[PDB]
Each structure stands twice: as C-alpha cells, then as structure tokens.
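Below you'll find the structure, written out as structure tokens, and then a few comments.
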Amino acid sequence: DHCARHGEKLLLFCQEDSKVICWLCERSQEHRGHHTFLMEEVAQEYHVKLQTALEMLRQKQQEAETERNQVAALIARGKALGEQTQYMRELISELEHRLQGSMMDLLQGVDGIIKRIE
Amino acid sequence: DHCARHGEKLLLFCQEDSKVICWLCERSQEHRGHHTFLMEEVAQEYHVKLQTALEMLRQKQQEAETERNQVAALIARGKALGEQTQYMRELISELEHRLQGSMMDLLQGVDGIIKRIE
Amino acid sequence: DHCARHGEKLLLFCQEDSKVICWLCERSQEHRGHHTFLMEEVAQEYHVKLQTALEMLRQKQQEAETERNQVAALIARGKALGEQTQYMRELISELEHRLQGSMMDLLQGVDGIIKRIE
Ligand SMILES: [Zn+2]
Ligand SMILES: [Zn+2]
Ligand SMILES: [Zn+2]
Ligand SMILES: [Zn+2]
Ligand SMILES: [Zn+2]
Ligand SMILES: [Zn+2]
C-alpha cells in the first residue's frame, strides 16, 4: 500500500500510535521519537497473540453457554451471562476479521483490541 | 526531484551544508554526523523567516524612499541610499521568487540568502 | 540488484555479517544493532586493500618459487613451500575474481578473505 500523506510504501509500524506508516512518517515531528518496527515482523508477532486470544475466547464462550444452560438471583446471573456472551461474540468476530485481513487491517488499532480483551 | 549522485528522491535537508539530499546522501561519509530534517518541515520553517524578512525589507525600503525623498554631504547620502535601495530591490525580488517557488527552490542555498539579509 | 526477502535495492553493507543488504534488512531483528555502511563506499575501500594484498601476494609468490628452485630436511622445506605456494595460488585467484566482480561479489564474505590473508 501507499501513504496518503507522503505516497511511500507502508512498511513500518508505529507502536505508540499503533498505526502503519512509512519512513518519512517516522522522521516527521508527528512520529518523531516513537518506536517503529517492520510491519511484517510485528504482523507475525501480533497474529499469534490474537490467535491465542481467539482460542481462549472460544473456550470461554463454550463454558459461558454451558453455564447459561445449567442455570436454566439465578435469573440475574442468566442476564449478565447473556450480555457477556454477546460482548465476547463481537470480540471473536473482530479477531477473526483481523486474522483473515491484510497486515495493515490487522495492526491498525491492535492496541484498542488488546485493551478490549483485558 | 531526483539525486544526481544516487538518483533517489530529494526529501531530506542537511543543515550544515544547507543542501537538499536523499537518505543515501545522509548515510555517506560526506554528510555523516550532520543534522538532517524533512524537506517539508524545514520548508515551512524557513518560509516564515523569509516572509518576515520580506515584510522587514519592505518597511526598510519604504523608509529608505521617504528618506531619499526628504534629502531632495547630503548628496553623498543620496547616492549611497540609492545603491542600498538597489541592493534591497534585488533582495526582495529573490525572496518573492523563493517564497512563490517549490520547497526545493526555497531551501537550496537559503544559507546564502540569510547571510545576505544580515 | 534486489533483495530476496524484501525486494528492495541492495545498497547497504553489514560488517558483522559481512553481507550486502537493504534498509529493511537493516531494520529487522536479524541485523538490528549491527554496523552498516553504504555499499559503494565500502566497495571502494576494500578494493584498494585487496589490490594491495594482491600485489604483496604476487611478490611473495615469485619469491616462494625462487626459493623452491634454489632448494633444488631441505626436502621437507621443499614440500611445505610447495603446499604454501598452492594455497597462495588459490588466494590470488580469488582476489582477482573479487576485484573483477561486482561490488556485491567483492564484499560478500570479505571478512573471510582478509582473515585468510592473515
Ligand atoms: Zn507517510
Ligand atoms: Zn507514531
Ligand atoms: Zn543522494
Ligand atoms: Zn551535510
Ligand atoms: Zn531486504
Ligand atoms: Zn548484519
């Protein structure tokens, strides 16, 4: 891909901004001093973490459905378990989208995703 | 633009040499250790200084014309004031040319321009 | 030339790996922290050292052939002198190959060559 501001290849990844950028972006005062990595290397790095969180979330979801079934203030526990199961469902959806997308789609905003997991 | 020595894009600016260069030029022993910036950032920086110097030079020119008019060894002061008015006349033209030109045309040799102002 | 891993130009030279690489290779964890130079400058630098070592090795070889001829445990000295003359023959051949080859072929493994000279 190519940068909107500069038109150069998007091969670097800024951690603080959690945003893909080119070298010229790295040298500007906007991203000056930040820590920047190679897009491919960080892509391999985060892909594993989001996959792991995907398996963990799937297990937790199966357990949540089992618990919700067995429950059938038990009603309150059922409701809260339902809302939680929904939130997890959406999270899993986003993780699958990122894992099947391009490296840029995966990295852009990964900080927010990992914050959401925790 | 493209580099004569290397053929790469001219996107960096070396302060010590006050010359626009590419990354390969930055990494050579010729410009090794110098401080280099992004052409756009230093372009915005110097544009303001040459604009300010433009206003200042215009004021000094108006005042010079007023003084020369009122003078009309006062004659010697008239002649010298005339020569000065000529030099400034050229300087203002150069400042407008640079300010209305591209970033490269503005930065190339700006050191000599600012040296001329002072 | 172009990089196998990344497809970018091979314009840099890693001293530790004594290997020509592109910028992306420089920023990977593989070559992170290493000392990297411009390929052309180090090529011009090493060309002179291998040329000097070439002349020196040629002189030493002529002297070695003269000594081996004059020898005709002197026999043991003849044998060892012969083996040495062979090793030098191969070294000189490699030096000529590198000096007439491309910058990459010259630099790739130059550390091993200079170690072989000594
Ligand atoms: Zn950019
Ligand atoms: Zn940044
Ligand atoms: Zn250059
Ligand atoms: Zn310089
Ligand atoms: Zn590479
Ligand atoms: Zn290396």
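All residue numbers here begin at 1 and follow the chain in the order shown.
According to its header, the structure was obtained by X-ray crystallography, 3.3 Å.
Each Cβ is built from the backbone N, Cα and C atoms, and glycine gets one as well.
Among the features that Swiss-Prot reports, Zn(2+) binding site is placed at A:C3, A:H6, A:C25, A:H31. Record note (Swiss-Prot), mutagenesis A:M88 to K (Swiss-Prot position 230): No effect on dimerization or higher order self-association. The unchanged residue is displayed. For A:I92 to K (Swiss-Prot position 234), Swiss-Prot lists a mutagenesis experiment annotated as follows: No effect on dimerization or higher order self-association. As a published mutagenesis entry, A:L95 to K (Swiss-Prot position 237) appears in Swiss-Prot alongside the note: No effect on dimerization or higher order self-association.
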Fill in the blank from the handout: Counting across all protein chains, other CB atoms within 10 angstroms of the CB of A:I92 (mutagenesis position) number 16
Completion exercise
Expressed in Å to no decimal places, the gap between the Cα atoms of A:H6 (Zn(2+) binding site) and A:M88 (mutagenesis position) is 38
Problem - A:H31 (Zn(2+) binding site) in three-state DSSP notation - result: coil
Exercise for the section: Please name which of the mutagenesis positions listed here, A:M88, A:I92, A:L95, is nearest in space to A:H31 (Zn(2+) binding site), Cα against Cα. Expected result: A:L95
Practice task
Pop the Cα-Cα gap between A:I92 (mutagenesis position) and A:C25 (Zn(2+) binding site) into the table, whole Å please.
Solution key: 32
Problem - Cα distance (Å, whole number) from A:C3 (Zn(2+) binding site) to A:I92 (mutagenesis position) - result: 30
Exercise for the section: Tell me the Cβ neighbour count for A:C25 (Zn(2+) binding site), meaning other Cβ atoms within 10 Å of its Cβ, over all protein chains shown. Expected result: 23
Problem - Spatial reach required of the 12 unmodelled residues, as Cα distance in Å from A:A72 to A:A73 - result: 12
Fill in the blank from the handout: Same-chain neighbours of the Zn(2+) site, Cβ within 8 Å of the mean position of the Cβ atoms of A:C3, A:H6, A:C25, A:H31 and not counting those residues, run in sequence order as A:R5, A:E8, A:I21, A:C22, A:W23, A:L24, A:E26, A:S28, A:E30
Practice task
Among the recorded positions A:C3, A:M88, A:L95, point out the residue whose Cβ has the most other Cβ atoms within 10 Å, with all shown protein chains included in the count.
Solution key: A:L95
Handout entry: Where the C-beta lies under 6 angstroms from ligand 1, the matching recorded positions among A:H31, A:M88, A:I92, A:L95
Key = none
Exercise for the section: Please report how many Å separate the Cα atom of A:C3 (Zn(2+) binding site) from that of A:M88 (mutagenesis position), as a whole number. Expected result: 34
Exercise for the section: List the Cα distance (Å, whole number) between A:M88 (mutagenesis position) and A:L95 (mutagenesis position). Expected result: 10
Exercise for the section: Would you identify the secondary structure of A:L95 (mutagenesis position) according to DSSP, in three states? Expected result: helix
